[PDB]
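One structure is given below, encoded as structure tokens.
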Amino acid sequence: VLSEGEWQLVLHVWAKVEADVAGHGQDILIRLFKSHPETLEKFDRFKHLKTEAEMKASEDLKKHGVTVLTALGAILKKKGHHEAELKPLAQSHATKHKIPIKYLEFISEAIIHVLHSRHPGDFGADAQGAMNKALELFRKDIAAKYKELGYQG
Ligand code: HEM
């Protein structure tokens, strides 16, 4: 359970992300795919991209970063009362996209790296800890729905 103060750290930084959703989404996905190449393989849409420059040139990849970050921002602004928003997400990522929970950990690491790079004066260690808590809470709740569907593994 995050405290009110921890939520405010989270949503303060997040409001900065909302100024440039597509740049951030691009940097996050590129960092995920470079750090953890197995992740790229989950996207038939992007598995043709072999170099970081081709990633950065891809309009389709920047479109998908905005999709991912808009859905994440909608969940964070619920401050933990996010069951309606996580259900469909977990359903599709377990049963259609086949994404292990561990790769949710990976993309959380990429999100924390990118936010430290882009917003260091709003993302000191208090805010980093908080955002880590927030992302852990998303992963706990998606993992519980995986388990329900037979995919926690
Ligand atoms: C912060 C975590 C994530 C969020 C908020 C998120 C959000 C979304 C949304 C909103 C969609 C489209 C709607 C849907 O299919 O449910 C989507 C599609 C998809 N996601 Fe995620 N995602 C996350 C993590 C990932 C990870 C880590 C992977 C792969 C490693 C991934 C793989 C996919 C794939 C394969 C699609 C379908 C894309 C396509 O071919 O159109 N997701 N994601």
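Quick note: numbers on chain A are straight from Swiss-Prot, i.e. 2-154, in order.
Looking at the header, which is where the method is noted, we find X-ray crystallography, 1.2 Å.
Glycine is treated like the rest: Cβ placed from N, Cα and C.
According to Swiss-Prot, the feature domain 'Globin' maps to 2-148. Positions annotated as nitrite binding site by Swiss-Prot: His65. Residues or ranges marked as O2 binding site in Swiss-Prot: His65. The heme b binding site feature in Swiss-Prot is assigned to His94. The note that Swiss-Prot attaches to the natural variant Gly122 to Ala is: In metmyoglobin.
Annotated features, which come from Swiss-Prot, shown on the structure.
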residue : record               : DSSP class
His65   : nitrite binding site : helix
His94   : heme b binding site  : helix
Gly122  : variant position     : coil
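There are 17 other Cβ atoms within 10 Å of the Cβ belonging to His65 (nitrite binding site).
A 10 Å cutoff on Cβ-Cβ distances gives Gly122 (variant position) a total of 7 other Cβ atoms nearby, all chains included. Separation of the C-alpha atoms of the residue listed as 'nitrite binding site' and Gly122 (variant position): 27 Å, rounded to the nearest whole number.
The local packing around the residue listed as 'heme b binding site', expressed as other Cβ atoms within 10 Å of its Cβ over all shown chains, amounts to 21. Within the domain 'Globin' (2-148), the DSSP-based counts of helix, strand and coil residues read 111 helix, 0 strand, 36 coil.
The two recorded residues, the residue listed as 'heme b binding site' and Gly122 (variant position), show a Cα separation of 34 Å.
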